[PDB]
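Peer 1: Mind having a look at this structure? Questions to follow.
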Amino acid sequence: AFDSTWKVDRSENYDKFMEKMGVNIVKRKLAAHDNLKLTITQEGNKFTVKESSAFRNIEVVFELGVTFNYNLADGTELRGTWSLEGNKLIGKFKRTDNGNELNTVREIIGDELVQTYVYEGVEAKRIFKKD
Ligand SMILES: CN(C)c1cccc2c(S(=O)(=O)NCCCCCCCCCCC(=O)O)cccc12
Ligand SMILES: [Mg+2]
């Protein structure tokens, strides 16, 4: 369902989201153009996600509901879990620097992967299409 290669198509309020997350105006400008590709593979509860962008090419492996660490592109550490809630992946992370929650949701709406992000009151969306 999520299992596919997804290339970002458009985003909503992502600049304010990034600015709230502490991203400087130079990397925000770049990020508007990051060309984020997610390649998601699922086996039962074990997921592999290859994130490719104009910043980096990494692979993140996680299990549903097993807390893991993930470094953002500026080296900010997140600690948290992904879960399945009905049809959605639910991400509950905290930054380990200030403990503030970064909550996120992946859902398929039609043929788009829609990822919502919420951080300190600011909500953004990134929408992906199949490659
Ligand atoms: C290169 N630099 C400096 C950056 C560019 C653009 C955005 C950046 C964000 S951000 O917070 O605004 N956007 C990224 C948020 C990702 C949060 C998702 C957490 C879920 C972990 C994903 C693991 C997986 O793929 O399953 C944070 C830190 C650095 C950023
Ligand atoms: Mg992401």
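Residue numbering for chain A follows Swiss-Prot, covering 2-132 in order.
Just so it is clear, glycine is given a Cβ too, placed from its N, Cα and C backbone atoms.
Among the mutagenesis entries in Swiss-Prot is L39 to G, noted as: Reduced stability. Where Swiss-Prot documents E64 to G as a mutagenesis experiment, the accompanying text is: Localized reduction in stability. Looking at Swiss-Prot, the entry for mutagenesis of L65 to A says: Reduced stability. Where Swiss-Prot documents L65 to G as a mutagenesis experiment, the accompanying text is: Reduced stability. Where Swiss-Prot documents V67 to G as a mutagenesis experiment, the accompanying text is: Localized reduction in stability. Sequence annotations record features per position, and here Swiss-Prot assigns tetradecanoate binding site to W83, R107 based on similarity to another entry. Marked as hexadecanoate binding site by Swiss-Prot: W83, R107.
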Peer 1: If you measure from the Cα of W83 (tetradecanoate binding site), which of the mutagenesis positions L39, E64, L65, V67 is the nearest?
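Peer 2: The smallest Cα gap between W83 (tetradecanoate binding site) and any of the mutagenesis positions is with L65.
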Peer 1: With every protein chain in view, what's the tally of Cβ atoms within 10 Å of the Cβ of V67 (mutagenesis position), excluding that atom itself?
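Peer 2: Looking across every protein chain shown, the total is 10.
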Peer 1: Any idea what DSSP makes of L39 (mutagenesis position), helix, strand or coil?
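Peer 2: Where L39 (mutagenesis position) sits, the three-state DSSP reduction gives strand.
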Peer 1: Among the mutagenesis positions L39, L65, which residue has the largest number of other Cβ atoms within 10 Å of its own Cβ?
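Peer 2: For the mutagenesis positions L39, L65, the Cβ with the most other Cβ atoms within 10 Å is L39.
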Peer 1: To the nearest whole angstrom, state the Cα distance for the pair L39 (mutagenesis position) and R107 (tetradecanoate binding site).
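Peer 2: Per the Cα atoms, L39 (mutagenesis position) and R107 (tetradecanoate binding site) stand 12 Å apart.
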Peer 1: Around the C-beta of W83 (tetradecanoate binding site), how many further C-beta atoms are within 10 angstroms, looking at every protein chain?
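Peer 2: 23, counting other Cβ atoms within 10 Å of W83 (tetradecanoate binding site).
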Peer 1: Translate the DSSP assignment of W83 (tetradecanoate binding site) into the three-state scheme.
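Peer 2: Once the DSSP labels are grouped into three classes, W83 (tetradecanoate binding site) ends up as strand.
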Peer 1: Measuring Cα to Cα, how many Å separate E64 (mutagenesis position) from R107 (tetradecanoate binding site)?
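Peer 2: That separation, Cα to Cα, works out to 15 Å.
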Peer 1: Give the sequence-ordered list of residues that share a chain with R107 (tetradecanoate binding site), lie 6 or more positions from it, and have CB atoms under 8 Å from its CB.
Peer 2: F3, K89, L90, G92, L114, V115, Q116
